[PDB]
Amino acid sequence: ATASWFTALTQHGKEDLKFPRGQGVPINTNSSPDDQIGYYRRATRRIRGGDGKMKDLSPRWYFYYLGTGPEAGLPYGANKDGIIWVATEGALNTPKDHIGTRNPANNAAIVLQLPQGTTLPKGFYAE
Amino acid sequence: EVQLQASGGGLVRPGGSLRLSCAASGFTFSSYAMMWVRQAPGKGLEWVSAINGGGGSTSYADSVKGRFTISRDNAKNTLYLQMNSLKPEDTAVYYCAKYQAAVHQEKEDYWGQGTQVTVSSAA
């Protein structure tokens, strides 16, 4: 019963998700400049193909504010496979418990939007 | 059902102070981050502030930071907004709500009527 506030970015190519410094935080007008900091966490589903063999699907990367989500305890910038960090200029390095996470029973994800001019790696698309 | 009723609005002069309250019912209040939002005449809804269940983690719109404080009393199922150094631009209907992310939040019916704040030298 915890989830990202936003939809995921699907990785369609070999390049992992990353952003230039200052980019990558989803738009959320219910938040302040100090709040604009967090991580994306990769999740990879496995399902059986038509031929019967289990296979990995395209990875999906989900944004969580700093101090929330599966890596709520990780400090900003900590190195961990499948975790990348993003922060807008002016963000404060503190846990965002006042934003927290989404309960899927109560609210649907909002579409992850990034400001015009955000660089994305090959194989990624964003609204 | 989940209900959050705002109160405490009034008419005050610029520079004045007002404390808004929000009574929660129908859900476990302490389990939720909360927010205040406001809507001024002929303007879009503006997010004001947010607070975690534990009461120590907060943030604010740049337009109110340093003049307003959000707080909560979980034992009383109540959320507060203490407003100081009020400006005419703070005139609006104020609403409380469970925190949610949004891109250009619009008014929700489940917020109720909200509470009117008016800041004017005529007061």
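Don't overthink the numbers, they just go from 1 along the chain as shown.
In case you wondered, yes, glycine gets a Cβ from its N, Cα and C as well.
Record features (Swiss-Prot):
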| type | residues | note |
| --- | --- | --- |
| BINDING | A:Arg45, A:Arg60, A:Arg102 | RNA binding site |
| MUTAGEN | A:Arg21 to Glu (Swiss-Prot position 68) | No effect on RNA-binding |
| MUTAGEN | A:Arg45 to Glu (Swiss-Prot position 92) | Complete loss of RNA-binding |
| MUTAGEN | A:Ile47 to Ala (Swiss-Prot position 94) | Partial loss of RNA-binding |
| MUTAGEN | A:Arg60 to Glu (Swiss-Prot position 107) | Complete loss of RNA-binding |
| MUTAGEN | A:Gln116 to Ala (Swiss-Prot position 163) | Partial loss of RNA-binding |
| MUTAGEN | A:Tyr125 to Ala (Swiss-Prot position 172) | Partial loss of RNA-binding |
| MUTAGEN | A:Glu127 to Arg (Swiss-Prot position 174) | Significant increase of RNA-binding |
| VARIANT | A:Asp16 to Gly (Swiss-Prot position 63) | In strain: Delta/B.1.617.2 |
| VARIANT | A:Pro33 to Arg (Swiss-Prot position 80) | In strain: Gamma/P.1 |
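Features as recorded by Swiss-Prot, highlighted on the structure.
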residue: A:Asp16; record: variant position; DSSP (3 states): coil
residue: A:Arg21; record: mutagenesis position; DSSP (3 states): coil
residue: A:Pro33; record: variant position; DSSP (3 states): helix
residue: A:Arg45; record: mutagenesis position; DSSP (3 states): coil
residue: A:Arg60; record: mutagenesis position; DSSP (3 states): strand
residue: A:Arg102; record: RNA binding site; DSSP (3 states): strand
residue: A:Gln116; record: mutagenesis position; DSSP (3 states): coil
residue: A:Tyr125; record: mutagenesis position; DSSP (3 states): coil
Self-check item: Largest CA-to-CA spread of RNA binders A:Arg45, A:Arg60, A:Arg102, angstrom
Solution: 21
Exercise. Please work out the number of neighbouring Cβ atoms within 10 Å of the Cβ of A:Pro33 (variant position), leaving out its own Cβ.
Key: 16
Quiz item: Checking the recorded positions A:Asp16, A:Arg45, A:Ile47, A:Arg60, which are within 10 Å of A:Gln116 (mutagenesis position) at the Cα level?
Solution: none
Practice problem: Could you measure between A:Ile47 (mutagenesis position) and A:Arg60 (mutagenesis position) for me? Cα positions, answer in whole angstrom. | Solution: 14
Quiz item: Cβ under 8 Å from chain B: which of the mutagenesis positions A:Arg45, A:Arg60, A:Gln116, A:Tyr125 qualify?
Solution: none
Self-check item: Cβ neighbour count within 10 Å of A:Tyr125 (mutagenesis position)
Solution: 8
Quiz item: What's the CA-CA gap between A:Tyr125 (mutagenesis position) and A:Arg45 (mutagenesis position) in angstrom, rounded?
Solution: 19
Quiz item: Among the recorded positions listed here (A:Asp16, A:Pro33, A:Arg102), which has the Cα closest to the Cα of A:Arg60 (mutagenesis position)?
Solution: A:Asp16
